[PDB]
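Accompanying notes for the structure given below.
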Amino acid sequence: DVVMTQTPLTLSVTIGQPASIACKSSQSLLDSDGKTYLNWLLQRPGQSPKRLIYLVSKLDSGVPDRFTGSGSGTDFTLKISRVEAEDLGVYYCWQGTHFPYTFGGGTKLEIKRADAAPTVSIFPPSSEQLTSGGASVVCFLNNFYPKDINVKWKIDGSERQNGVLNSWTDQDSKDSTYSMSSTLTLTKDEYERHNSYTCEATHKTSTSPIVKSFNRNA
Amino acid sequence: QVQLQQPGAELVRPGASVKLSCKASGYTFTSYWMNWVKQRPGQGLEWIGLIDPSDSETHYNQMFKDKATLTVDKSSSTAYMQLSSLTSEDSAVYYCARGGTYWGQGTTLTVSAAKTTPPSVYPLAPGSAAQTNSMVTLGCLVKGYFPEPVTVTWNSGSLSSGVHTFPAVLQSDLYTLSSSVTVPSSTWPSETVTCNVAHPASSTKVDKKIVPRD
Amino acid sequence: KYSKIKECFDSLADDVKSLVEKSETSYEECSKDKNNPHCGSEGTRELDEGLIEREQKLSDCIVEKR
């Protein structure tokens, strides 16, 4: 099979800056019919791939001319004249000349941007969940940069670790930030044993945690 | 309006087989070769094979020779891929793609003995009574469902900015995720916000209005 | 008195341009990827169909005054 090798594996680019990705095949992609079926795809997280370039250098439908494809034979390059926030995701080369068709391993494009402090929000279990006997307390730590953060739960002033699950989003295609949810899950009777629920975010933008809380009575 | 329609999800048990579909419209079905592509969680794309719908001629990646069978039904403009003797390795998103430009949304195949379960959807309303800043954050907790995926939108898709849907966490054979939306304080609760949750495996949709707390 | 059938020819050129555009789009789509050798032929067939249809529409419009 034709081995497709992309470099680099990851690209960090400032918005407005150019970007270049290379694809090398282990065999020439020039077909006996005279055509070279080298494709470039982009796949934003949680979405189907879309095609940016077909036949080495031809822009496909909807694709802006910031994208340029070049090369021949076994060496190919995709250039972005100036990177925009929406360009993030994974780029794949894909050869459709020889069977079986084969893909490169992908090059991840991350956006580089200014630091940002998270927006923190806490939510008591809804009464509907409580009727079922469960209690999830939810904390959103939204739209921060860079991609690291700490979260701490306190119940009536005491640190709580057990029962916490965190989930991170991929980089945002609009503002290039990240978000993380933190969820504390216990039973209704365990939840109702306490009054004050607090979640604290610590991020590099401040030595001071951002603290949000509620009291089960107020 | 070239469209390729694939079901969101299939759940089938180890050892069994599954028949994935891709229904095409907006063009002449018989004119274009149809590809099938596999993608495991957090991994790259793998080509399975292709079929010529006009004459059912096929080309396969030999890695899938004993796993995939491609067929078409011209009476319904549908391309099918049958996967046999399923194992955990077969759990993946599978795309049909008409050439390279037109892609289906993908079917998430889950190979498990676990049971299909629809989610409970709980509203997350500002648990602070009853004042706010210039902006307000609302949410939906989508809990206890199986298998993936679920889709979440806000106000039937008309609320698209300031939305974060977090990846589900799997625990005890059930998934849980949340979605947050942020809107100007001058629009809620004065106008309605509802989260719409779709769970294709159970064919369920829940449309939950966020109402201010007690 | 002015021509009442002259109007029948009003949209004719733009309609033909649309049909030909469509055929050229389909030929382009065929060339993006390997496909059955008859892929291009089927777009040609659809074009011929649309042209005969537009010509028949023109004949119908003319008779409608004459």
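Chain C residue numbers are taken from Swiss-Prot; in order, the displayed residues are 201-266.
The way this entry was determined, per its header, is X-ray crystallography, 1.8 Å.
Every residue, even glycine, has its Cβ placed from backbone N, Cα and C.
One mutagenesis experiment catalogued in Swiss-Prot, C:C239 to A, is accompanied by this note: Reduces collagen binding. Abolishes collagen binding; when associated with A-261. In the shown protein chains, 23 other C-beta atoms lie within 10 A of the C-beta of C:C239 (mutagenesis position).
Packing around C:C261 (mutagenesis position) is summarised by its Cβ count: 17 other Cβ atoms lie within 10 angstroms of its Cβ, all protein chains included. Looking at Swiss-Prot, the entry for mutagenesis of C:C261 to A says: Abolishes collagen binding; when associated with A-239.
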Rounded Cα-Cα span from C:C239 (mutagenesis position) to C:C261 (mutagenesis position), Å: 34
